Amino acid sequence: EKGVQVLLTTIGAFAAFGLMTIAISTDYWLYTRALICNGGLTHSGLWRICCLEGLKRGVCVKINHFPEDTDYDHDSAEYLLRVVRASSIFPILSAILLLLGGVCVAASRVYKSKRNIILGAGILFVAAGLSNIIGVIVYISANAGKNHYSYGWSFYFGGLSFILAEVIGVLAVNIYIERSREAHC
Amino acid sequence: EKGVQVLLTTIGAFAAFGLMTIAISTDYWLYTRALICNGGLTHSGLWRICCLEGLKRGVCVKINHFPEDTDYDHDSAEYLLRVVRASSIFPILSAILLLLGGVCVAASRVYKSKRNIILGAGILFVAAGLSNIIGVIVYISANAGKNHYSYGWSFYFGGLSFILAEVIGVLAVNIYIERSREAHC
Amino acid sequence: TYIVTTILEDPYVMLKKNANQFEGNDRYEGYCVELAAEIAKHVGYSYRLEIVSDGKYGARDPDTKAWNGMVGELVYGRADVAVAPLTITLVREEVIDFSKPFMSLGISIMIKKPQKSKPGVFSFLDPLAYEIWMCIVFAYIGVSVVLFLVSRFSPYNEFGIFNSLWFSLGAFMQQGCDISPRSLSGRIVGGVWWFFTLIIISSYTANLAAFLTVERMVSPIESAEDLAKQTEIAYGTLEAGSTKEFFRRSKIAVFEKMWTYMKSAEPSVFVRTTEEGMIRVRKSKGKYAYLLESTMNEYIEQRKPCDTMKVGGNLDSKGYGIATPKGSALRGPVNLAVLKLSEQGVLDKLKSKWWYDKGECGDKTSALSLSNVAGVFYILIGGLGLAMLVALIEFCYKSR
Amino acid sequence: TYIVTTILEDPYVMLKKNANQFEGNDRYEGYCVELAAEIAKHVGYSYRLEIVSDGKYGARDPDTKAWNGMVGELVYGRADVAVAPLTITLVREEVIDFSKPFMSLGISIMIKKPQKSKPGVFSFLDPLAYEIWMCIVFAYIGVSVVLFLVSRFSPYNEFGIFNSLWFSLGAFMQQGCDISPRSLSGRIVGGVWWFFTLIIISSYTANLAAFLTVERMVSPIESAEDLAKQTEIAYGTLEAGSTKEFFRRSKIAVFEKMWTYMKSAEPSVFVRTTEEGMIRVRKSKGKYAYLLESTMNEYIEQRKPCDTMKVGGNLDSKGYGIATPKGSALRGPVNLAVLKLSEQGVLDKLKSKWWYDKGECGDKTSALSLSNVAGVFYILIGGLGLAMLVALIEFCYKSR
Amino acid sequence: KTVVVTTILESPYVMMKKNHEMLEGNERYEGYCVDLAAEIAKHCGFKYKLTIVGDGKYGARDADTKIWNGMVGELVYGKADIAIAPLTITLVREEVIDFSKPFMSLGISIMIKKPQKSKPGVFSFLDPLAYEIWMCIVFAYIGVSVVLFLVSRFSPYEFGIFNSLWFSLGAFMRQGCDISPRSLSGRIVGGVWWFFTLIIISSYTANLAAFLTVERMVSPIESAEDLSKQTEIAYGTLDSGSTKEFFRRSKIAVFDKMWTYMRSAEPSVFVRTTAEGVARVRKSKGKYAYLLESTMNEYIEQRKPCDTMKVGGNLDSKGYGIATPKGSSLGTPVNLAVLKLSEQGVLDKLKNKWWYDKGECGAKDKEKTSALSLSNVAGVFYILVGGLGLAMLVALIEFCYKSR
Amino acid sequence: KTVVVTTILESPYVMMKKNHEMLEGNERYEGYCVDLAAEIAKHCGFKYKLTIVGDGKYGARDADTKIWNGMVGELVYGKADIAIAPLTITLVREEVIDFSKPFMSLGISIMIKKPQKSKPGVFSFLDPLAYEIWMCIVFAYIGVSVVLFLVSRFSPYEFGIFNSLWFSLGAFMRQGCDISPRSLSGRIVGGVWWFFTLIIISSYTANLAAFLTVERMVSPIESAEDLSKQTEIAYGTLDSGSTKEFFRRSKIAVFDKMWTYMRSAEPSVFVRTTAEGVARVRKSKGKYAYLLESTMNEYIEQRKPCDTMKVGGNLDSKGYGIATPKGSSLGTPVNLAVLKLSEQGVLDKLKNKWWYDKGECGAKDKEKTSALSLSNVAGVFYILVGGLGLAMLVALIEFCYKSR
Ligand SMILES: CCCCCC/C=C/CCCCCCCC(=O)O
Ligand SMILES: N[C@@H](CCC(=O)O)C(=O)O
Ligand SMILES: N[C@@H](CCC(=O)O)C(=O)O
Ligand SMILES: N[C@@H](CCC(=O)O)C(=O)O
Ligand SMILES: N[C@@H](CCC(=O)O)C(=O)O
């Protein structure tokens, strides 16, 4: 229950990180009709859009996250959104925090002295979760700015990533409370 | 506090009854323009409508609570409303209960043996209250079935009647709880 | 033998079960085929059923003063008789004479009005987009976990992961709160979640109000005037027919306006054949309406699936009479037949039988129906099911 | 001396401070009076200002081919000149010649659009009638007292009259519950009060939605087409004037429709005098609109209280020119003056000064403004006041 | 000889002028039919005199007597040479009197008074949700309470049947309850019930918003078939008229039933005159509806007070033609006049001005919403006072039980 | 001699036909002005030849050169006998070229692209209540908490500043709070705050319902004065045209400022052709607006894609008359033709068919509402995640403080 928890945390932490890294790298985030190739069924991703059954088949082009718009500046809402969409800093931050948590959960094993070792691991995992939610929101909002769009498997990985990221966060909290209760009394 | 309460109850019970009886008898319930006398400013009452500054001045006619309507029967919603409006059984019931409470509060003085004497007095007073509210509702609903209408002083007596009727009901409850606590222990 | 020109349009003329197997008159089975047989018996005159090459009710060329289809075949004299649903028009009466009408007619409007679309289970979720619902779920998980962490962040606070999940679910529904955050860090989480809940619930309520308002203020077309006024609806009539000519010559202001629009409508609203008109209506889902004689509207309603219905009533009195070349010898006998066969009632019975036997189909509250909110009831019953199942799991666990 | 016929209509002609004290030309002070003086100086021709008996811009009698008012006085030759805002019409040009126009004109629409009505404090209570509010108060007293009685009906229940009043007030607001009825008799009271609260709150919300929707979907008149389409608005024009004649002869379909309606409008929309038109607009509160030359619309807007404004822009180009009998000797000099005085800029400056000096008055969000919900804030601050006052009363009582 | 014209006085076909008493000759009657008669007179080159039939019923033939009355009666007797009155072209009439090609054709319509949104009933507050939803909410409420009770007693973490009923009732009204499910199995029940309550309350609020925004008033008889089935509104036709005859001879079962019933109705639903029919409708407030030709329905709607309206598709199309005695000399010229005037479109223009251009109504059609009056929400107050009554009654029952 | 007509190609006055290349003569151009020219030709009894000025700008005079170009330039040189192009009647033009009475008069209008309801912003959820209400709600919230605190500490029946702040925040969100005021003085504060919260929440819900029901889109420049003040949208006129000249010579301060600015703008807001102006508007998406005669605005709106609209009252009325060389022989016949055609109303009928009857738009005008997209409510999610962030940050601050 206590020892298995720590194993599940670590096992899950890498699985969550794995899903996020697969998601970020994969180009199957959204299936939609795109003018790119000749109203074409396209598997668009977080980073690159790959067309299917259009002008080409399997062709992958880097997406333009800054087209010719009405609101463009250094400080504009329309711009600042697209900046964050293009950068995908939130999806990435999630993975960095998941990895850094994956370090901190490992560090908690060797350094039982520091109860605050696992505390951090959890805090990171929850934050990684929050980051993911922003990441999903910024993405959906940017995609919007009726053509049918269906979220592909890559997105749902990022969805599943969050669910895990939250869960390992819960476990991390439980472990901290256990280790603190061991130090207590 | 305890003895004064009983005096306030009795004093109030007759005042509440008085307001209700004045209200029922008075013909100043509603000031409105009526076709009766020649779009005329009229002080209509619960029972009789008296015209002013029209064909006549001071003329009082018994109101027709059953005009030529679309829904008329032995059992119809439109009818059953008008029946209750015309009868004004609820305004009257209030006064009967207020009076019967006025008896029961008097009976509570001579028969201290029966704690249930005042209990009844209160129950009656609250019921008299409820009756009043139906009485106000049925009246307003029936009047409706934009010509300006303003509720005259007679109505507000019936309004003030309820407020008292409730209050004497509260006092009656307090007295019962006091007398029961005296019997208790 | 008299060659009879007749358009193939059900129920007046329908192709028999096997087009290969049936030949001559036996090829076609229709009310007009039955009526032609009755005329043939009464007048003692042999008839040959054919379909005109042009396959049009009729046309007027102003330059040439020439008719087309059934009218054209009678004008040229190539077809000896027309036993067909051809409206008796002033323009037609001058070129080819008409017998007394067998049946009354009117210009009517055919639209797919009775779509009778099922609301569908999980239509209660329609006012908020699927992504909002999914983000609400993420937000719900996010808040609970964050509330749990902040409550347990500093060692000794009654908020376990399960109690935090409950508090959050309680706050979003707004129905209840078992417990309330005491910590500043906690109260911030709750405070902001409470704000999120208020705006989303209010958003949902509002937008659901928008949906139910706009679907209560839409008026289905009730009049020809209504049809003309609406730009979004495209009423269409057969490219070549008596109705198309009537609208062109129509002296009525509302009708002249409606006719003018047809010329100035893109894509062109005129349809070559009846079936093409019917398909155009079904594909448009009422974005395009069809103008045709009330008789054919009646049959389309009777025939499954009753997709197209009638709007208002017939615009104007029309009649279909037997058409022959002006001063033909055949005209006199067919005119007398139109009276004898009508009084016989055989003609009337044939029309009654054809519509009634074919007929497959033979009541509005604005109040929300059980179907509109059905999904919520299904979820409730499903939840009660799952709850019982989980109760038995807890009961079994408690024993061991 | 040339007798000049001029209508008394501000700002062109306004009566001087003391009508008794001022006589002849000094009696009238206006832009047209100033303009007449300038014409008199330039042409070196003595002028006498009078007001025509008829007091009409002009009329056409088809039977007699006779004009009335200023036009009539020039046609008969009784009045030697017309220095007035008389529009140069084709019909007028044939009977009496016109000089080059001093100022441009257009047919405009005058309505009391800027009413700018204050919502008022205690407008938040508008969606529910006063009787409902008063009955809610009675119901609130009724429920609390009944809850108190049922709780204390049988001797030993934490519901005192004050706690019952609190519970009831808590339930109606839906914000909180200190305590909850445990007795069957109690739970019935609460149960039914809870139902009452849900329906009234929901009623209030709904009806307030209705009010704010209907006052967001009402479009103020933006075009002449809009005016013609709306039946409820009655646009009116002067009984006798160039604009009234223009609308009668107007070849434009929308204008012919608008003109036809004026004849078929009850009560009659035509008004004898400008002031009568202005008063009719103010009494109608926009149920009646006024059609007049854009110049006079401009002055009514400039003049306090700016009740009437302009809708869209001017329908059509018009001009006011000096009117003389066709081939009068006076015509030639006044035509040359209309150019000399325009180039001088004195005429233009007089028009600018008259409008600007008179002028008293010189921005829409659908969002609810503080004013709309002001009453609720006043009640809040009043409550906090009363609360503090009651707190001090409790503090003083606690000491003794 | 001057041609005597038998024209019935029915606006807008024939209207008596304001000063028709002062006026003499054909001047007294001004109408579409008067204009049409003048046009016929010009093409025929025959002087015409406007006259009104005493009865004013265009056709009346007793089956026993077999003698026509009204316009038909004046042609049969030969006293009137010509009829510009809009006589319906019927088979029975066609055999007795020669008929010109119809100047106008119109269907048999239904005239009913406009529906009233007045007098919102008690329990009008329950209108936004259908009765089956309300009944299912009650079933759902019982279902949830019982399931919450069972799970709580079978798998304890208390929730008695009465406490579970209270919790559920508390949750539906969005009122907080101090008791809360603690068990996972319990919290699922509560959780899903809470979801059900939020959507229904929100649905109710929304739909009630829809109703109060947009007023749609239900037509009492939407169609003729509906009218016959319900029998809620009595249906009447001109006591002596083509409409009364057509219904009698009608081969349709629903029409035969309607004819039998109208013939077998006391008091008589049959009316002497059009005007009598219109007044009967207004006095009945929709207890009586009127069957008349769509043309007169159209102008009756256009004329104030804009209350009587045309409902449903026309029962059948009927033409109106210039009527002459059988084999009349006038017949041929008038038939050619009708054809000439139809090609000219003069008839259509005359109809347009009289029928719609008059604009007595102006075809008037999101009026400022009214604050809810105590009537609209009266039911909820009645339920409240009833509940308080029942509560007190149950309190006294508990008090009496506690003593013994 | 055949009269050379200098007509600019601007629809609907002049449109090149589908097969105008195949066609020869005047057949290539079909327009209102072509129809009008034909009418003038018939009254004058003079053969006319349709021609287009090379420049296509009706007036161009350099102030230094003082030489006219376009239609004016063809009349000055005498190469074109007559101009059916709609030349504006201006004082400067009137002195150089003889002008017939205006066939049509139209005002100087503003053409802008239609406003877009797309891209709901973050904090769009706060739109139904004005910013001052939100700020006053915050003040009210602080007011209530502080007053509840003071009354609780001064007249005790606990409510600390932090607990009072929590109670108030709890009450505004309609979320139940375990702590409740017990004192009369306290319960008044809570009681009235509860009333405030119920009305505001209900107000917000209602008004948000209004917004989502009824879409009204704000015009970027509602009036010309507004446009000049904001400077948000650049305003442009025909580089060489009556509109550019009128603004320069305009004695109005706002107009002089607008003229100076347009003249002093880089890149040039002045456009070579009408079509160039229309395209510039569409590419700018309302960053650039167009000033042109209301007539061309009208037909540009009627032509697809129905995006460019007419905003505000016309800046001033301008007439368009048949233009001839100073003292031309053609001048008199054409002036009489304009007067004859105006009385006939032929001109008005021609304008009606071309301007509105074409119905390319059909003047299209409660479309089915769209489910709220995450964008519309995005702000509330951002606030939520921001709050959770801040909460965690404050939790760690409390954790660090607890250690030391
Ligand atoms: C204790 C804090 C309460 C704050 C009260 C806020 C409201 C005050 C009354 C506003 C009246 C409406 C007009 C005000 C004009 C304005 O500020 O725009
Ligand atoms: N059925 C009509 C044609 C109807 C139409 O044009 O759609 C005829 O007989 O000519
Ligand atoms: N001012 C106009 C009259 C306007 C009107 O008829 O209202 C004129 O000079 O005749
Ligand atoms: N005009 C009809 C009477 C009116 C009617 O019943 O419609 C007839 O000749 O019988
Ligand atoms: N027709 C104008 C040019 C177009 C305009 O600027 O409106 C002229 O003659 O100058």
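Using Swiss-Prot numbers, chain C covers 408-563, 583-788, 796-833, in order.
Determined by electron microscopy, 3.6 Å, according to the entry header.
The backbone N, Cα and C atoms fix where each Cβ goes, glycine too.
According to Swiss-Prot, the features are:
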{"type": "BINDING", "residues": "C:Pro492, C:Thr494, C:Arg499, C:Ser668, C:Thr669, C:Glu719", "note": "L-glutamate binding site"}
{"type": "MUTAGEN", "residues": "C:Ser645 to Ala", "note": "No effect on phosphorylation by CaMK2"}
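Take the mean position of the Cβ atoms of C:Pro492, C:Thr494, C:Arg499, C:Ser668, C:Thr669, C:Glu719, the recorded L-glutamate site; other residues of that chain with a Cβ within 8 Å of it are C:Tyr464, C:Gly465, C:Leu493, C:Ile495, C:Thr496, C:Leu512, C:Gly667, C:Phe672, C:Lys744, C:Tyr746. Maximum intra-site Cα distance, L-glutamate binding residues C:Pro492, C:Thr494, C:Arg499, C:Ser668, C:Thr669, C:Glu719: 17 Å. Of all the binding-site residues in the list C:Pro492, C:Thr494, C:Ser668, C:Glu719, the shortest Cα-Cα distance to C:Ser645 (mutagenesis position) is found for C:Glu719. For ligand 2, the neighbouring binding-site residues among C:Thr494, C:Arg499, C:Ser668, C:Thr669 are C:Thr494, C:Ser668, C:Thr669, by Cβ distance under 6 Å. Listed recorded positions: C:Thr494, C:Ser645, C:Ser668, C:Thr669. The one with the lowest count of other Cβ atoms within 10 Å of its Cβ is C:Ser645. Secondary structure at C:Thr494 (L-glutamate binding site), as computed by DSSP, is strand. Distance across the unmodelled 7-residue segment, from the CA of C:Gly788 to the CA of C:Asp796, is 14 Å in the deposited entry. Taking Cβ-Cβ distances under 8 Å and a sequence gap of 6 or more within the same chain, the neighbours of C:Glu719 (L-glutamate binding site) are C:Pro492, C:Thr494, C:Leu512, C:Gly513, C:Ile514, C:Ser515, C:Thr669, C:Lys744. A 10 Å cutoff on Cβ-Cβ distances gives C:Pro492 (L-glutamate binding site) a total of 25 other Cβ atoms nearby, all chains included. Gap between C:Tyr563 and C:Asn583: 19 residues not modelled, C-alpha separation 8 Å. Mapped onto three states, the DSSP output places C:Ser645 (mutagenesis position) in coil. Around C:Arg499 (L-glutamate binding site), a 10 Å sphere centred on its CB holds 24 further CB atoms from the protein chains shown. Annotation note: C:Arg499 (L-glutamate binding site) sits in a helical segment as assigned by DSSP.
Following the DSSP three-state reduction, the secondary structure of C:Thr669 (L-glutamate binding site) is helix. The DSSP secondary structure for C:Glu719 (L-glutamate binding site) is strand.
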